[PDB]
2 protein chains.
Amino acid sequence: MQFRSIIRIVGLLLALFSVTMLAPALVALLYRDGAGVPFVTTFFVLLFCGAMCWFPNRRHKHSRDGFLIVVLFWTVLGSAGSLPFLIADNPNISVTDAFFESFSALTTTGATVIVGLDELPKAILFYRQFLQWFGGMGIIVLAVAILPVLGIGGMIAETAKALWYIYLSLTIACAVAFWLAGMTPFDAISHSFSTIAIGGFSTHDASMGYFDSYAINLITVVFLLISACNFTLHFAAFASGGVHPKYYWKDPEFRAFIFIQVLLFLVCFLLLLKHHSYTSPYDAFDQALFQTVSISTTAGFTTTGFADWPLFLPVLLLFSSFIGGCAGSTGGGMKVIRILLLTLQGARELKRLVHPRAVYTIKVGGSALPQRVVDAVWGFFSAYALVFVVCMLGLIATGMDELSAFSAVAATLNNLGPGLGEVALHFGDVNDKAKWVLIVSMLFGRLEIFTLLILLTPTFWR
Amino acid sequence: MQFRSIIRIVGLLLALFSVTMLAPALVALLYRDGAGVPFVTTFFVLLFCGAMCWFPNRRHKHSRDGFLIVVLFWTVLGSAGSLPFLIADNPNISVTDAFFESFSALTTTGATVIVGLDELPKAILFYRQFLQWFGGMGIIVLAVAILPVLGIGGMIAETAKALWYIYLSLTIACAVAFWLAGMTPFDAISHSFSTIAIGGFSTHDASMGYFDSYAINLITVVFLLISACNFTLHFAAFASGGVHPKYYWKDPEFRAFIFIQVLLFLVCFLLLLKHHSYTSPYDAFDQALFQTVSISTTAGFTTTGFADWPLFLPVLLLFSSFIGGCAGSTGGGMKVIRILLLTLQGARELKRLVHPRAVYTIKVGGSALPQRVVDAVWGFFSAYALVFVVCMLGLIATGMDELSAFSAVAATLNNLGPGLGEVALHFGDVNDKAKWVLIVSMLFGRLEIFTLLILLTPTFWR
Ligand SMILES: [K+]
Ligand SMILES: [K+]
């Protein structure tokens, strides 16, 4: 087991986290407004705690450890990251609310309990976006860095930098475009933070409701679509050539993400027209395209409130939220390939009933899928259902009413952010226990459900 | 394919159905009350249509036919059985309402759209119960009769009579007991019809709310539990003497059904106590014990309205509605063995993550399950979820609101069918399209989802 060498990495990570508190404290002296005293207190207590772990250890005793690591990386960082939200009496908020905000930020869930954030320190807002960006690193270097500790192919740090490039040259390349459709520079850095990590956080209390310019809406769209799609596939970029064209339409995962996106928008738009839910058919186009792309790819950004929207639309959207993101992106539904595979496998299951003496094989690209991963997919989907209904009961038990709890889990297990059900979105004054439960829900939502469930099976130890 | 020999059995069934219209027409002349003109009109149009099918055929050209038949037996009979509810202007009701009532009746769904049935002809009420009883035959002789046409073991009419005996000596043995806790004989036969076929229909508009005597509540409980339990397992009754005892606690399906029932009751009761939802700690026991068994074993009978019940309870009940009935009984959730197996399979999936080079096998009784049935189970669960969310969308689109459509599907896909969500139960005045949707929902719910799904795959033909 050797937790003694695991704690080395934990403390090392706390120090590495401390060196990111100097990032919105450098906005606590730049932008004149508010208080950044906490951020510099935090940079201290964290560096101290972390190094108080790293130093009494120093042992690289390089399975059961890998999981425990990728649960500590969140459980600790998302806990430590609730410290600015505590000492700071600028948005003075409850400890549980602080935790909810920190975890929701770090998970790239994006569901706030701080109302009235439009008028707060330019730092405590920047921290909010920076968290999303930073966790948005984890969620994609953990689609590579796990291999040494864990198994994807158990079911190379060449790409640790090479990914950070695709990420940086995306947030920057977005910031320019955002501030070219005219946000304040601050808002265009802090909204690329949110839009690339597919998180949903904003500076405006109405998210993407500042400037109804189809410029920013239809920018957020294309940068979401880019961000919501398989950084290893993007990796056909720095790998010299810019021979992008064919690689995307090669992989059937992406091909499916595109069919899904198209169909979903199409139906949404067409119903928004049929229903006369928008004055101009153009605004219908806008709001439809932005809402489907944002909500289904696990983004969270809202440009409307579904005022004129037929209930069928926010419901079907909250459902399509279960399928968002080429696997190994910054999204976090039961990722696209999961649904692809699922439909394939079930299709088979329907075929076998007809001719049962027949040999049907699951075909993805060319090679067949093994009956060890099909089992894994099905088991995952089931587990997902379990977790969802369990936390739905947990919320109804917390005190919450039925539909609000349904929306809540459906928003924290996919890591959405919006209530999205029947305009019951706002978490601020929800039950406290509910806040904790929902935090759990988004920890599950991040760890793809299994790598936490196994933590409490006896079989894990030892 | 040869549909030509299929029509023989279809018409033969319309005639066999005609000769059961003389059964509540024999109550339209016995009990002085009401109008039985329809039942004798129906006995004619049905005998005529049926024989107009059987006669121009006569060919016993003894898979895909087995399926097409076991969809015809419901789709045809449940349509034909909507004929009394049409011509009769005593509860004069819309055609779609008539179909809803007939299909819900024959399915053992148990969800009425006729409010105020307390004051109706003693025949049209008896027809309502008789339907449930007759379908309650189908749902258990199709756990035998299918084998020649189809496959359970593709994934003997010795027992065709032998089942009808365990069924008859149960409805009779219940009718007596009901009329010994003092119902009118009519109400004690027509409630054994419903309580054995696990259907949920009643004579009283408040179902089991006539006489809050724990006598009848705790009779209905004990006859539900028996009826809700594996007639093939019961078959250890007529064969040899009363050597029942060991057989039950041998089979782990039943062994699981008992744990489930107990745990469910326990939590329910204990919460009805903690919440002070009942004046005396006796009525708490009563209502808990009756409600868990009724709602979870797919019965439908209600003795309360969940006035003081903590919301957590009707919700958890509506969910436990998904798993009800020893497999091959009169229930119709995703039957108990399914959930047992599912949990086993997922537990396994959770084990493989830890030690991945290991050989884990699924164990039920003694022999392991083959990896052709685990696949089938998982596929079934997935399909189930799919169907549910699809019909929930179909209903939210029909016009219904979100939570109501949810309760509706969750009640018709398992065949409960009380609303049960947050006191929005009553189907009578729901949208008209929605009624059709719900009929589909309960056809799926009856046919275990696959054996109708495959009917619309191209692969089925030919
Ligand atoms: K999000
Ligand atoms: K029922």
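Residues 1-62, 66-158, 178-484, in that order, are what chain A shows, numbered as in Swiss-Prot.
Using the three backbone atoms N, Cα and C, a Cβ is placed for every residue, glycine included.
Lifted from Swiss-Prot, the feature list:
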- A:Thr111, A:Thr112, A:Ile220, A:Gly221, A:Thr320, A:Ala321, A:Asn437, A:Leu438: K(+) binding site (BINDING)
- A:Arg468 to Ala: Significant increase in the rate of potassium ion flux (MUTAGEN)
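A map of Swiss-Prot features onto the structure.
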{"residue": "A:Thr111", "record": "K(+) binding site", "Cβ contacts under 8 Å, 6 or more apart": "A:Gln135, A:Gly138, A:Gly139, A:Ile142, A:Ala219, A:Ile220, A:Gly221, A:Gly222, A:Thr352, A:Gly354, A:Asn437"}
{"residue": "A:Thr112", "record": "K(+) binding site", "Cβ contacts under 8 Å, 6 or more apart": "A:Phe106, A:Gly221, A:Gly222, A:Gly322, A:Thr434, A:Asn437, A:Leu438, A:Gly439, A:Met464, A:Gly467"}
{"residue": "A:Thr320", "record": "K(+) binding site", "Cβ contacts under 8 Å, 6 or more apart": "A:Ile220, A:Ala250, A:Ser343, A:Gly346, A:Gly347, A:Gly353, A:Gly354, A:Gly355, A:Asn436, A:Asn437, A:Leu438"}
{"residue": "A:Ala321", "record": "K(+) binding site", "Cβ contacts under 8 Å, 6 or more apart": "A:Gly113, A:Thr217, A:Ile220, A:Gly221, A:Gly222, A:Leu246, A:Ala250, A:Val315"}
{"residue": "A:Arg468", "record": "mutagenesis position", "Cβ contacts under 8 Å, 6 or more apart": "A:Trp77, A:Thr110, A:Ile142, A:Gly354, A:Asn437"}
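Each of A:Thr110, A:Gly113, A:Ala219, A:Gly222, A:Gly322, A:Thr352, A:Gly353, A:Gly354, A:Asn436, A:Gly439 belongs to the same chain as A:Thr111, A:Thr112, A:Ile220, A:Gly221, A:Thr320, A:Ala321, A:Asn437, A:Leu438, is absent from that list, and has a C-beta within 8 angstroms of the C-beta centroid marking the K(+) site. Taking a Cβ distance under 6 Å to any atom of ligand 1 as the criterion, the recorded positions A:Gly221, A:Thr320, A:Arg468 reduce to A:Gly221, A:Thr320. The local packing around A:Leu438 (K(+) binding site), expressed as other Cβ atoms within 10 Å of its Cβ over all shown chains, amounts to 30.
With a 10 A radius on its CB, A:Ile220 (K(+) binding site) counts 29 other CB atoms from all the protein chains.
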